[PDB]
Amino acid sequence: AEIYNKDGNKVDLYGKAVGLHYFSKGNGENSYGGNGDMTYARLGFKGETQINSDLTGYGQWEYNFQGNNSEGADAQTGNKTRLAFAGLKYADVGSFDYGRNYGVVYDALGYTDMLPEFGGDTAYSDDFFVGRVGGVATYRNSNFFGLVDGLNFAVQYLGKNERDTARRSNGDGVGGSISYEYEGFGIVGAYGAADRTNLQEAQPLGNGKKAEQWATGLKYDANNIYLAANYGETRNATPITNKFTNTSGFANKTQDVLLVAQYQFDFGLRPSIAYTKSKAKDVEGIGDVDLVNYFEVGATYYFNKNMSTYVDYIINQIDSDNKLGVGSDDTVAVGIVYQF
Amino acid sequence: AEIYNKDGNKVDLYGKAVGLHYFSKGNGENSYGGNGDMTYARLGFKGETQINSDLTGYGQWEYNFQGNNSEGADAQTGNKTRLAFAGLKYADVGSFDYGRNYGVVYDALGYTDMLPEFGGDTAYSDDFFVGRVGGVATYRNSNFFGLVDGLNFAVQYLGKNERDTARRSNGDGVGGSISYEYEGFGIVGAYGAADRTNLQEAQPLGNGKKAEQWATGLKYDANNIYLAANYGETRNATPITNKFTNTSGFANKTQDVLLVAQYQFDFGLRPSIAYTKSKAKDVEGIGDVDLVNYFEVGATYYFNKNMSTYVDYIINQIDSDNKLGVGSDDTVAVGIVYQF
Amino acid sequence: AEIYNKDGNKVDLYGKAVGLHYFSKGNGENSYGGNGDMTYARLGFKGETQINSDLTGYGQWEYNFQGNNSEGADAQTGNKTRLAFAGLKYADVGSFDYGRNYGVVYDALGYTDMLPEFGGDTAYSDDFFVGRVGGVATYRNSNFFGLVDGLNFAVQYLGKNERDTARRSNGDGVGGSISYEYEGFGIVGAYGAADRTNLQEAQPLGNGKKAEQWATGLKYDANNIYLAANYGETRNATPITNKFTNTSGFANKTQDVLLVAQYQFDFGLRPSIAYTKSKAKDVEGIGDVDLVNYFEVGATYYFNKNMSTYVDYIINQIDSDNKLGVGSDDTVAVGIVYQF
C-alpha cells in the first residue's frame, strides 16, 4: 500500500496475514512439508525518492513474523528479516544496491517459483547465489543501456559471511545473469561461484574449496498462460543431511529440473501444475540421491487483489528407501491470504 | 489509525506506547503483579477489502514489543505476536477466519476484562478456549442470520498444538458461544472442550484426558454505566504450580467469579471497582486452593481519544499460608498511554 | 513520514534501510569497529495529539532490525527496541514523559554525536545517564518557563533496573541538565548519580556504591558550520573489560574529550573531522588506560533528504600494548542510506 507520496518520495508499506495449515499423514515428520498450523504474517516497506530526473534512491525492508508460535518462550521461533538494502538507480546506466537481497542465480530460478505454497525448492536462503543472502552488492542494467529492449544483465558480488554455521556461511564470490524478454518469452542464464569457508570445508559431506551454482530459465508468460522451466547444477553448494549417519555438509553435485504450467481464468481461479526434481550426485558413500522429487497440483482463487485462498498438493515421489533419509509422504497446504 | 482507504481496501495501522510502572513491597516476588518498570508498545494492522457487496476479506496482525528490556541479550524478552489471522465475512451467513485468534470462551470472559491494567485473570493465553490461541478456525454468525437482532453465536474448532511445553500445548477441540445483546444488557454462555496431550497428561498436577472450559456473562453497558459479571468452571485446564514441591500441571477443577463496576464521567475520569476470585478444587494433595483473589480500585482518566493515564490498585486477598505458594502482596500500576 | 494528521493527532511513521559495510585489517577483532557486513534497518513512530491548546500528549517507539544476520538461528541477533515512552507537554510548564528514553547526561554528549557512523563513544546504552535507558522519568522545561529564550533545563529520575547483567543493571538515581542556546552557540552542563547494585559492586573492576557521570558541551552551529566539544568524567560507571585477565567491571574514573568539526557544502557534501579520547583512571592493577583514542575523517554526501552515503575513517590511536587489551587497528565504514 502506498501510504505516502509527497515531495517525490513515495513510501509503500505493505504486509500479509496468511492463515495457513498443512496436512500430512501422522505427525508428518516423514512428509514433504510437514503437518500443522503454519500461519504467519509479513510487514515491510519499499521507498523511492527522486534525487533528480535520472537518479533515484530506493530502500526496502521485509520481515517475516511467525504466527504459529505460542506467546511463551518459542514466541520468536521463525521471525526473521527477509530483505534489507538500499541503492540508486540511474538513467540507463543501471541500478546498484547493497544489503540483504536475492542472489543473481535466483533470477533464473525465479521463473519456476510460482507455486501457491511450495516449490522454489532449489533456492535455499543463505546459500550463496540461489536465494536471499547477506551483504551482496548488486549491479543490474536494463535493456543493455537502453539499446536493446528486453536485454537485461546483472553482476553480483557476494561478500564473505563467516557465521556460526557452515550452512549459513559463505566465502566471497561473484555471479551474474543475462535475460532476454520478448513478446511473452523469457530466456535466462545465470551463474556464480564463491569460496567455501573453513567450517564448510570442515563438513563430512561435500568436498571442494569452490562452490558454484548456475541455472537457466525459459518461460512463456502471456495471455493467461504461464509456462516455465528451469535447469541448473551446482558444485559443493546444495546443503544436505544424512538422517541416519547424522552427518551434514553439501552435495558435491546436483541436477535440478523445475517445470511449471499455470492458467489464469478470468473469474479468479488459477490452477497450477508442476514438477520438481533435484538429485545429488557424488554424495560420499551414497552416490546419487534424490533430494527432492514430486508432482504438484494446486489452485489459487483470487477474490480481488487483496484476497485469495489456495490449495496446494504435493504428490511426493521420494521413496522410503531414501539414503539421506528424506521424507516420502505427501503434504497439503490450505491457505487464506489477506494483504495490502 | 486509517492510513489507507482506496479501491475498497482500508488499512488500519495502529499502535501504543505505554509508559508503565508497578509498585509492590520489596522486590515484589510475593506480590500480585510484581514490581518495576513495565513499559511496552504495540503495532498492528487490520485490513478490510470488499470483494463485492456481501463478501469482505479481512486480516489482522498485532505484536507486543517490550520496552522494559535492555538493549543487551534480554532485548527480545517478552516480544510476541498476539494475533494473526484472515477471513471472509459474508452477507448474513456470517464470518470465518483462521490463525492466531481469541478462543470462544473468551467471548464470555470478555465482559469482565475491562480493568485499567490488571483483571482478566482467568483468560490465560495459549490455554485452550479462554484466551488467544494458535490455529483456531472460527465461525461467527450475526443476529441469527439477520433474523434476530442481538442474537449472536459462534463455533470454534481448536487445532492440536504439540509444543515444547505442556502449558502452551493443546489437543484438538471444539467450542461455541451464544450471546444476546438488548437495550444495554448482554447475556453470554460459551463452552469448549479438547483433548489434553501426552505431555499435559504427563504432568504431576491435574488428571484427565479431556480439558473443558465454560463461562457465562451478564452485563449492563449503557449510560456511562458498565456493570458485568462472569462465572465459569474448568476441568483439567487452568495451569497451576506448586512453588514448594516445584511441581506443575493443571487444576482439576476451578470456580471462577469476576465482577466489574465502572462509571464514565463526562470530563474523562472513569473509576473502576472489581472483584476476582479463582479457586482450584481437587488439587492433588491440597484440595481447594485460591489461585486468585482480590479487590480492585482503579481509575483511568482519558484526555482525548489518543491519551490517558490510569492508576490500578490490587487489594490482594491471597494469604501467606497459600498452599500452591501464590503471592500475597498488593501491586499498583501507574500508566500513561499514547496511541493511534 | 507523516502518514496521518486528522482530528489533531498526527502520526509520524519513519524508518531506514542502511546498506553498510566495515573494513578493517584481517578479521578485524583487533580493529576499532570490526570488519564485515553491517546492514540494518529501523522502524518507529512518533505521535502527537492536542488535548487542547496547552496540553499535548505524545508517544514514541523506535526499533532496530539487524540485516547482517542469516535467516537461521541468529536471525534475531541484534534486534532491539531503542526507545519507547509517553508523555504530556504543557504550555510553558514543560514536558514529562516516561519509558525507555535517553539519559540527561546525553544532552551534553549530544553535541559531539554527529559523526557519519562512529563517534558517540562515551554514550553507552543501558549505562545510567549517558545513553538510552529503561524506566527514566524525565521532566524538561523550555526557555525557563518561557521567561528566557534558549535557557533550558531538565531533571531526570532513573529507576532501579536489576537485570541479569551487571552491565545492563542500574540502581536508582537522579540527574539534570542546563543548556543555553544563543545566536548559534550552545553551552551545556549535565550530571547524574545513582546507586550501583549488588551485582555491579560484585564485579572485580571498579569499586564504589555510587556511580556518577557528568559532562559539558559547547557548540557553534550556524552558517554551514558545526563545531562542538565535550568533556566529562565518571565515577564507577564506564563499563570496561580486561581481555587478558578476562575480568570485567567499571572504570573507577575516566576523563572524556570529544571534538567535532564539520562543514556543510551547498551541493550536499558534508566532510567531518573529529577527535575522541576516553581514559580510565584508577583501573585496578593498571592505573590509567585509554579506552578510546583516535582521529576521524569522514564525509556524508546527502543527495536529497531521503538519501545519502558516507565514508567514515577511524585513525585508531590505541596502541598494541594496551593493558585492557583494547583493539588497535583502524576501521572504515561505507554506508548508503535510504529513509523516510
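The numbers used for chain B are those of Swiss-Prot, and the residues that appear cover 23-362, in sequence.
Header says: X-ray crystallography, 3.2 Å.
Backbone N, Cα and C atoms are what each Cβ position is placed from, and that goes for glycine too.
Record features (Swiss-Prot):
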type	residues	note
VARIANT	B:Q88 to E	In strain: B/r; AA sequence
VARIANT	B:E139 to G	In strain: B/r; AA sequence
VARIANT	B:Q284 to L	In strain: B/r; AA sequence
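Structure coloured by features recorded in Swiss-Prot.
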| residue | record | Cβ contacts under 8 Å, 6 or more apart |
| --- | --- | --- |
| B:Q88 | variant position | B:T61, B:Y62, B:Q98, B:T99, B:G100, B:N101 |
| B:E139 | variant position | B:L42, B:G55, B:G320, B:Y332, B:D334, B:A355, B:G357 |
| B:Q284 | variant position | B:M136, B:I247, B:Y248, B:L249, B:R292, B:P293, B:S294, B:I295 |
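Under the DSSP three-state reduction, B:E139 (variant position) is assigned to coil, being neither helix nor strand.
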